[PDB]
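Comments concern the structure below.
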Amino acid sequence: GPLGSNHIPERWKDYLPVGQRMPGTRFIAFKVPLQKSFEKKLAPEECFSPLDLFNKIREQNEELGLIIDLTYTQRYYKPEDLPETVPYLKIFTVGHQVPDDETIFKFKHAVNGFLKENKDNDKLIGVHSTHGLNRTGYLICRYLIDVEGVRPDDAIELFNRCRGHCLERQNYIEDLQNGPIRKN
Ligand SMILES: [Cl-]
């Protein structure tokens with residue numbers, strides 16, 4: 001039958017796989033984990049599977065309570081294949097424009113619903129895009145700004161320090177700093 005796609009996304013090898021939990025929040029960021037079909041294109045040290053993700057999370061003494069997947073370009077992993085049964089939500093975040101208001105609303109709604117169902121624990125919301133940096137950083141910071149009243153640059157700096165890489169997209173940064181609070 002037909003060939004599946006298995007290309008390593010551009011620059012994916014270049015980022016630390018998993019960030020630190022952001023203190024004062026229940027967010028953690030990471031780049032997309034890659035299922036086994038991708039690994040023949042990777043050296044052993046470059047591999048980062050869904051198992052590796054759960055192992056790194058456990059290593060940091062945390063636990064994921066929800067994964068939010070922002071990716072759309074290819075199939076990277078099957079939620080059915082997550083070696084742990086953790087709730088999963090896709091929110092396609094497409095293109096380089098500032099994530100649209102419909103997308104921002106879906107992200108807040110997912111986070112708020114998670115927190116409401118999980119007041120009694122410290123499980124985290126794991127968010128990933130391809131690099132777990134730009135679309136991920138935007139949405140996490142936009143949440144902290146609109147919902148928790150965090151100063152935009154404080155959100156960015158906390159996101160960056162915990163991720164291990166700085167949010168790159170200049171239009172994302174400018175909207176976080178100077179754009180409107182979106183309706184909740
Ligand atoms: Cl993507």
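Start at 1 and count along the chain as shown; that gives each residue its number.
Structure method, as recorded: X-ray crystallography, 1.8 Å.
Every residue gets a Cβ built from N, Cα and C, even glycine.
Long-range Cβ neighbours of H96 (mutagenesis position) (same chain, at least 6 residues apart, Cβ-Cβ under 8 Å): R169, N171. Following the DSSP three-state reduction, the secondary structure of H96 (mutagenesis position) is coil. Looking at Swiss-Prot, the entry for mutagenesis of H96 to G (Swiss-Prot position 119) says: No effect on phosphatase activity with ATP and ADP.
Sequence-distant contacts (6 or more apart, same chain, Cβ under 8 Å) of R135 (substrate binding site) comprise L70, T93, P99, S129. According to DSSP, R135 (substrate binding site) sits within a helical segment. What Swiss-Prot records for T130, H131, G132, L133, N134, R135 is substrate binding site.
Quoted from Swiss-Prot for the published mutagenesis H131 to A (Swiss-Prot position 154): Strongly decreases phosphatase activity with ATP and ADP. Within the same chain, residues at least 6 positions away in sequence whose Cβ sits under 8 Å from that of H131 (mutagenesis position) are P9, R11, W12, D14, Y15, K31, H165.
Here Swiss-Prot notes a mutagenesis experiment, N134 to A (Swiss-Prot position 157), with the remark: Strongly decreases phosphatase activity with ATP and ADP. Of all Cβ atoms in the protein chains displayed, 21 besides its own lie within 10 Å of the Cβ of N134 (mutagenesis position).
Here Swiss-Prot flags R135 as active site, proton donor/acceptor.
Per Swiss-Prot, mutagenesis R169 to K (Swiss-Prot position 192) is noted as: Slightly decreases phosphatase activity with ATP. Strongly decreases phosphatase activity with ADP. In the three-state DSSP scheme, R169 (mutagenesis position) falls into the coil class.
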Set of same-chain residues at least 6 away whose C-beta sits under 8 angstroms from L133 (substrate binding site): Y15, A29, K31, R163, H165, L167, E168
Distance-selected recorded positions near ligand 1 (C-beta under 6 Å), from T130, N134, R169: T130
In the chain carrying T130 (substrate binding site), residues 6 or more apart in sequence that have Cβ under 8 angstroms from it: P9, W12, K31, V32, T71, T73
